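Quick notes on the structure that follows.
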Amino acid sequence: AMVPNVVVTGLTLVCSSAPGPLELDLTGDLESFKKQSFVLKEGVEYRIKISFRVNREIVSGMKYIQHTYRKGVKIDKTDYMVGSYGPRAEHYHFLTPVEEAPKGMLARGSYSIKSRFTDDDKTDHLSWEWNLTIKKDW
């Protein structure tokens, strides 16, 4: 502290066809997000972008872990290998592979997401929670 080795600064849902920006500022109050949601139209392609800075030492085997819940029930768990990164002032941007929102009336509604950014030391660089709502339309 005040700026430790990794500072996770943002999550962005990158989607060509979304009408507005879908962004969380992860330097802020993380409790706030629990009360908000991103809307995705069903079936659309998107990527999750995590923005972060490294301050002092090279970090290796960075990993972004995402758990998805529906009705409080764990339904998906994905780990994404992020890579190795040296210290610098400029943000790094990690992007997942393209994902697809689920589709169909039965898949519509809100889901809760538990995210963690970690590494090969299993350091908790940041853990946060957010919500995704799948709709017939934007």
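Along the chain as shown, residues are numbered 1 onward.
Quick check of the header: X-ray crystallography, 1.9 Å.
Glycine is no exception: its Cβ is also placed from the backbone N, Cα and C atoms.
DSSP assigns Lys35 (mutagenesis position) to a helix in the three-state reduction. On its own chain, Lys35 (mutagenesis position) has no residue at least 6 apart in sequence with a Cβ closer than 8 Å to its own Cβ. Under mutagenesis, Swiss-Prot gives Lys35 to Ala (Swiss-Prot position 99) with this note: Loss of interaction with NGFR.
DSSP gives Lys135 (mutagenesis position) a strand state. Within 10 Å of the C-beta of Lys135 (mutagenesis position) there are 13 other C-beta atoms, taking all protein chains into account. Annotation of the published mutagenesis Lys135 to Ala (Swiss-Prot position 199) in Swiss-Prot: Loss of interaction with NGFR; the original residue is retained in the structure shown.
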